[PDB]
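Shown next, in structure tokens, is the structure this report addresses.
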Amino acid sequence: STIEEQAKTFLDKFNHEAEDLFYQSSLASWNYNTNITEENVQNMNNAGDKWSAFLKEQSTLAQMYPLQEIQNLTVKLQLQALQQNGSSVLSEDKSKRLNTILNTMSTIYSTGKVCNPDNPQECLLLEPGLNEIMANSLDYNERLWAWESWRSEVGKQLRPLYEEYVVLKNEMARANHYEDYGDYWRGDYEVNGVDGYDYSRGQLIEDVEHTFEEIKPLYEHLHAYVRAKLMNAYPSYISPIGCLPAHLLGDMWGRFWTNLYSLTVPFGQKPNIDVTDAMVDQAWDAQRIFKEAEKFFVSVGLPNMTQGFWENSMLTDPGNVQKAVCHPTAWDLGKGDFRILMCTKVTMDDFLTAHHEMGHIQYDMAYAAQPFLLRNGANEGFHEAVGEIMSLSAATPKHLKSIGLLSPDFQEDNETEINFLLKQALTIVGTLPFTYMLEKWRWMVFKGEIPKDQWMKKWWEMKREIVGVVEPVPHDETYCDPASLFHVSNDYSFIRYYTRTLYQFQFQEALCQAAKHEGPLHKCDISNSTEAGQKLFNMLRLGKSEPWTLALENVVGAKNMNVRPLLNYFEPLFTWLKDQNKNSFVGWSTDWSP
Amino acid sequence: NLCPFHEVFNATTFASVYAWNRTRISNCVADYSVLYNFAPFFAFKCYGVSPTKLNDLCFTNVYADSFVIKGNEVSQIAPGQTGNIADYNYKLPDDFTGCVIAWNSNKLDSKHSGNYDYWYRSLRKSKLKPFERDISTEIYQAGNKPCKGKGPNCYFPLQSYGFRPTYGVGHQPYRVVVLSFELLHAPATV
Ligand SMILES: *[C@@H]1O[C@H](CO)[C@@H](O)[C@H](O)[C@H]1NC(C)=O
Ligand SMILES: *[C@@H]1O[C@H](CO)[C@@H](O)[C@H](O)[C@H]1NC(C)=O
């Protein structure tokens, strides 16, 4: 027996034992999530423990099969995924120190509170109070105070921990046969072994830079329009040259511009459509929303849903008794068990989130036939892309009229189209430069181009030249302003959302192209079209067996990231913005200072 | 008299797939109403004999096997199939004459904590010829070194079935009762 054959009969035993231990870990986590109790915290913890022990003994037994002799691509991929040394390559004391620093980071971010003003009893937490006060506010002073206080209370206590964490992670990545931690994170978008479809981390960086260069005009026009609109409501605070204050932008970190609609509406006389009253008038319960979503999914061409999805999964809040958490998640236990955890009500947001989670559920049912180590999307932006394309298809006015949530006599005008396009743009195209800047800063900090003693000034410089927002007040180098974000302090990657948007617009364009739709792209609908469903399922069933450069090619005909469909989606909005800000200035100059 | 068909479908427990149980039902008057009266069947196929024409046919030996398998592995109980069951556990001849009856049993074969009392064979040196039993738990050597016990490149041939009531439909227990009809030159008694 050769090595390919030993690898094959070792990978089958892993598969069996692993599916059992993962079902037990995941059922234990659901029972905790649906019902919070110490027994439930205890069992979640014991099952997680047994799973981590299995994984490590199998990655210490899976080190005896070299990859230089394995020929099969799937076996090579599984062995590569199972041969990762991980954090175990570090020393025991160093590993313990890194784990403790990560734990204390999570604790300080989660339980961080600002209570200095007035009496100490005036305590404001992040989620209940800070986000609420940042979402809507009309006073400059309170927003500036909240921004500065949160930035201080985060950075002053988190910078040395971040420095130690960066040093330890860089050392671990270097010891893990890499260059730095940024290279380790970029190793996900890597294909090697198949001719014609090959990728590299530097290629990913170049592609991201090229796409941002191609997309910058639209963001420049949108930023100019937003600044012009904000000038009137907030006078004597923004210079026309550009560089709006970072704090005075809506969200606390300015990740999204969603809450700026109240100040940047094109036409206030025509309100956006809503069907909350229509849903509540026909006595629409929590079951009917999911029934309609399943009906749409089966009308597209995808299969139905199992009974266990209906009897086991819970879709409504259980009241004061048996408290739980409401975070919409599509659970996949693994042994034919698919569940959804979310509490729903009569709202458009829940109506769209039902389709969004059903997309993930359909993806899981599609790729459940693959082996255990190949049951995932091709990239991290593949699941969200499918979810958002289903959500986009489910929100068109034609679909709403067809299903029965709107009167048949309703008519659509160009003003409503412009309003919808601006609402979409404030969320999608307004969050790409921030993600790109943050990821570039993290990559440069990890790899080493950035001096240790020069961390804040260069961050503000990049924010000024790339994003186009200046600091409201000067910040000395002691601060650790980037660390205030949830993802950076909790060791998460950020390029996933950029990649997800770029993939999802291409997916939507390709899918509704095959449905024989004539007209604007933003009005495309996939209902009652089996060809598009079959084309989508052809890539859905693949899972992680094939490289993403081939799964992407199988649907859109191109094997690389593209920005042309994104620009095609926002073409009427681009024309309207070009026609609008012809009198005001376009672009920003970083010469402005407080 | 009556054939002992009731005691096969009404058994309190069913043997595992890797060690199935065969009973001869010769020397009795065939009725088949017992098998036609039971619970709805997830699958019901007969190759070679018409379902209705079973009353007037005279046979000398009627065999009745019984085991428990999963839901998506039921389709491997047929002549000319490839899989984990048809190769190492239970194989039917290419020339077959009988009925294959299966029905879901989730209420009786689910302990809510792992019903590990059902086993199947996943590793074997060679495939199984039709109607053969192999009950052995000897260590399977997948390497090039003699095996001194469980460890690297040495696996336990059997694999347990873990059944729970919350599983899907293809991972739920299914009780299978095939009825092989044997015709011989000896006078028929059934
Ligand atoms: C067997 O038959 C009895 C009565 O004939 C019935 O109550 C029972 O459900 C059947 N099945 C089992 C497994 O006992
Ligand atoms: C199973 O087969 C054995 C002989 O192999 C027989 O004695 C027994 O009655 C059969 N049934 C059960 C339930 O053991």
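Chain A uses Swiss-Prot numbers throughout; the residues present, in order, are 19-612.
Including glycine, each Cβ sits where the backbone N, Cα and C put it.
A mutagenesis experiment is reported in Swiss-Prot for this position, A:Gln24 to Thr, and the note states: Increases slightly the interaction with RBD domain of SARS-CoV-2 spike protein. A:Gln24 (mutagenesis position) counts 17 other C-beta atoms within 10 Å of its own C-beta, drawing on all protein chains shown.
As annotated by Swiss-Prot, chloride binding site applies to A:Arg169, A:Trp477, A:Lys481, with the evidence given as experimental evidence. The Cβ of A:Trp477 (chloride binding site) has A:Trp459, A:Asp499, A:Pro500 as same-chain neighbours under 8 Å, each 6 or more residues away in sequence. Look at A:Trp477 (chloride binding site): DSSP puts it in a helix.
All protein chains considered, the CB of A:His345 (substrate binding site) has 9 other CB atoms within 10 Å. The substrate binding site annotation in Swiss-Prot covers A:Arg273, A:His345, A:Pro346, A:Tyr515.
Record note (Swiss-Prot) on the mutagenesis of A:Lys353 to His, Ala or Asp: Abolishes interaction with SARS-CoV spike glycoprotein. Its Cβ placed at the centre, A:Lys353 (mutagenesis position) has 21 other Cβ atoms within 10 Å. In the three-state DSSP scheme, A:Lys353 (mutagenesis position) falls into the coil class.
The annotation Zn(2+) binding site is assigned in Swiss-Prot to A:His374, A:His378, A:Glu402. Its Cβ taken as reference, A:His378 (Zn(2+) binding site) is surrounded by 22 other Cβ atoms within 10 Å in the chains shown.
Listed in sequence order, A:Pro346, A:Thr347, A:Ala348, A:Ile358, A:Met360, A:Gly405 are the same-chain residues six or more apart from A:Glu375 (active site, proton acceptor) with CB atoms under 8 A from its CB. Here Swiss-Prot flags A:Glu375 as active site, proton acceptor.
Under its mutagenesis entries, Swiss-Prot includes A:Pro389 to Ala with the note: Slightly inhibits interaction with SARS-CoV spike glycoprotein. According to DSSP, A:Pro389 (mutagenesis position) is assigned to coil rather than to any helix or strand. The local packing around A:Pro389 (mutagenesis position), expressed as other Cβ atoms within 10 Å of its Cβ over all shown chains, amounts to 19.
Here the residue is the original one, but Swiss-Prot notes a mutagenesis experiment at this spot, A:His505 to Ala: Complete loss of enzyme activity. DSSP assigns A:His505 (mutagenesis position) to a helical segment in the three-state reduction.
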* Structure fact -> A:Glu402 (Zn(2+) binding site) falls, by DSSP collapsed to helix, strand or coil, into helix
* To do: Name the recorded positions, out of A:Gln24, A:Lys353, A:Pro389, A:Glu402, that lie close to chain B, meaning a Cβ-Cβ distance under 8 Å, keeping sequence order and answering 'none' if none do.
  => A:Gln24, A:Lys353
* To do: List the other residues in this chain whose Cβ sits within 8 Å of the Cβ centroid of the Zn(2+) site residues A:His374, A:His378, A:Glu402, in sequence order.
  => A:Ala348, A:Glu375, A:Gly377, A:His401, A:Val404, A:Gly405, A:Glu406, A:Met408, A:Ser409
* **Which same-chain residues, if any, lie at least 6 apart from A:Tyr515 (substrate binding site) yet have Cβ under 8 Å of it** => A:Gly399, A:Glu402, A:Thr449, A:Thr453
* Asked: What same-chain residues, at least 6 away in sequence, bring their CB to under 8 Å of the CB of A:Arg169 (chloride binding site)?
  -> A:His493, A:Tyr497, A:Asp499, A:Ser502
* Structure fact -> Counting every protein chain shown, other Cβ atoms within 10 Å of the Cβ of A:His374 (Zn(2+) binding site) number 22
* **Recorded chloride site residues A:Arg169, A:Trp477, A:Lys481, farthest C-alpha pair in Å** => 16
* Pick out which of the recorded positions A:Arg273, A:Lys481, A:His505 has the most other Cβ atoms within 10 Å of its own Cβ. => A:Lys481
* Taking Cα atoms as reference points, rank the recorded positions A:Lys353, A:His374, A:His378 by distance from A:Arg273 (substrate binding site) and give the first. => A:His374
